[PDB]
Structure formats: C-alpha cells, structure tokens
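Please read the structure below before turning to the comments.
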Amino acid sequence: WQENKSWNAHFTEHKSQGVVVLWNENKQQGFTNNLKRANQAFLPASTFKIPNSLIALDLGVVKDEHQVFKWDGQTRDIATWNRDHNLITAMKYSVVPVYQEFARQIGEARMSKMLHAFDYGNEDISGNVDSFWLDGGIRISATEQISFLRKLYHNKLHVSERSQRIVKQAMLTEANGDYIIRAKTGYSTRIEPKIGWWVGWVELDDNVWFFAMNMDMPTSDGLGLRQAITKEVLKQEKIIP
Ligand SMILES: CC(=O)Nc1cccc(-c2cc(C(=O)O)cc(-c3ccc4cccnc4c3)c2)c1
Ligand SMILES: [Cl-]
C-alpha cells in the first residue's frame, strides 16, 4: 500500500473531503490519499445494490435481467422511479423501492448468511430488512469495497457464475475504445456524515484497476463530483486518457 496525499488537491479544489482508493490488479498494489479514511466504515447506501442483486438472483427472487418489476403506482419524488424497471434500469437509476422488495423476499435469515459468505463489510443487517443499508447497522469501508469487488470480478463469490455475470452486466456504466467502467454509485443521507460513494473498476486491454471512493456530500448538488473527482485521479495516474 502507498499513500499519495497529492490527490487531496482534487477534493480541496471543490471544498470537499474524501478518499479515493485504487488497486492495481496486475501488480497487486493499492493507492489512496488517506489511509485512515480508506479504512473508515460508512453506510453502503445504494452501493449495496451490488450484493443485493447477487443474492436476489442466486435465490431466484430475480429470474434474470429482463424480468419486469412493475411500478407500485405510488408517486415518488424521483421521476425515473415512477415506472416499470428491470435489473438493468433499476441499477442504473438506483431505484430503492425495487431493491426494498428484493430484500423483503430475500428475508433476514438468508440476507445475513449471504453477507457473511461474501465477507461484506461488518456483515451486520441490524435494522429493518428493507432499509438497513440506508439507516441500519451495516457498514463498509472503501478498502473493504475493493476486496468484495475483486471477488465479484473473478467470479469467486459464493454464488453462481451466472449470478455474478448478470450483476457485472448491470454494473456497466461507461465503455469506449480506451476503457470499460463497471461501477455503482451511492448516496448516504439518513445517518451522519452524509457521503457519496462510487465503487467499481476500470477494465483496460491488459489490466484492471479497482476503485472505491467516498466524499462528504452535505447537499445533493455535489453528486456529480463522485465521478468527476474519481476520473481526475484516474487521469492523473494515467489510467485513462
Ligand atoms: C430513500 C433513501 O434512502 N434515499 C436514497 C437511497 C438510495 C439512493 C439515493 C440517491 C442516489 C443518487 C445517486 O446515486 O446519484 C441520487 C439521489 C438524489 C437525491 C436527491 C436529489 C435532489 C435533487 C437532485 N438530485 C437528487 C439525487 C438519491 C437516495
Ligand atoms: Cl457487459
């Protein structure tokens, strides 16, 4: 591991504070601007949709990435939530109510067992089964996110290969002739400190770079900084053009 406080400039310039953690898979080396915060545990918020999707798929709660989850007809304040969704769009638009139904059908017992099998965070689902990742007891650090993401990438999690391929498909965020990004955003507001997440990885021709970042997010106005700051670090380290 190596600490590179020069990255702190990317947060300071936006009057923000946070951590970026990078892992070079070929060289098995990690890099971060803040070793302490890289190991501080936060609510996973919507980044939990990764493990939740894996479990729902492996148990048959979700048949496949085409199954339609019909809008329940309750108008919510995020327009894209008031519509039918499948796994792909539910991930893309971080559709909480779809994933809350997943968790209810999963149930406490199976959720707890699977999170321990995943070695996911503190593996603590204390709270309500349909909201614990937003205001319950579960916590995960940036370094712990990378550990989990690396297992998913290599199909080494204790679910089927199919379940892992589908979730990695649903994580697809950006792709061009230079790189592919599979990732999931998060926004934790119910428990202080309010933070934004972005965790995932960058696929190159002959390497993969895992990343996990969180940053202080007092207002939703700064949510775009999650990706922007992360990409500035990637550019600085010459991982992307
Ligand atoms: C119910 C609960 O626990 N909330 C929660 C749970 C899971 C995900 C999110 C969430 C994620 C994102 C994201 O990942 O980008 C963005 C927003 C969000 C929220 C408010 C906004 C206001 C103006 C403009 N844009 C906004 C955007 C919310 C919130
Ligand atoms: Cl894909």
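Residues displayed in chain A correspond, in order, to Swiss-Prot positions 25-265.
For all residues, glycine too, the Cβ spot is worked out from N, Cα and C.
Among the sequence features in Swiss-Prot, the mutagenesis site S70 to A is noted as follows: Does not alter thermal stability. Swiss-Prot lists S70 to G among its mutagenesis entries, and the accompanying note reads: Increases thermal stability. Abolishes hydrolysis of cephalothin and decreases catalytic efficiency about 60-fold with respect to ampicillin. Under the heading active site, acyl-ester intermediate, Swiss-Prot lists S70, citing experimental evidence as support. Residues or ranges marked as beta-lactam binding site by Swiss-Prot on the basis of similarity to another entry: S70, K73, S118, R250. In Swiss-Prot, a published mutagenesis experiment is listed as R189 to A, annotated No significant effect on catalytic efficiency with respect to ampicillin. Very little reduction in dimerization at neutral pH. Predominantly monomer at neutral pH; when associated with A-206. Slightly decreases thermal stability. Significantly decreases thermal stability; when associated with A-206.
Shown on the structure are the features that Swiss-Prot records.
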residue	record	Cβ contacts under 8 Å, 6 or more apart
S70	mutagenesis position	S118, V120, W157, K208, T209, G210, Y211, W221
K73	beta-lactam binding site	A114, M115, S118, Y123, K208
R189	mutagenesis position	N179
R250	beta-lactam binding site	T209, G220, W221, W222, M237, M239, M241
Across the listed beta-lactam-binding residues, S70, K73, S118, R250, what is the farthest Cα to Cα distance, given in whole Å?
-> 17
Scan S70, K73, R189, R250 for recorded positions whose C-beta lands under 6 Å from an atom of ligand 1 and note them, or write none.
-> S70
Neighbourhood of the beta-lactam site (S70, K73, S118, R250): other residues with Cβ within 8 Å of the Cβ centroid, in order?
-> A69, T71, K208, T209, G210, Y211, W221
What number of additional C-beta atoms lies within 10 angstroms of the C-beta atom of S118 (beta-lactam binding site)?
-> 19
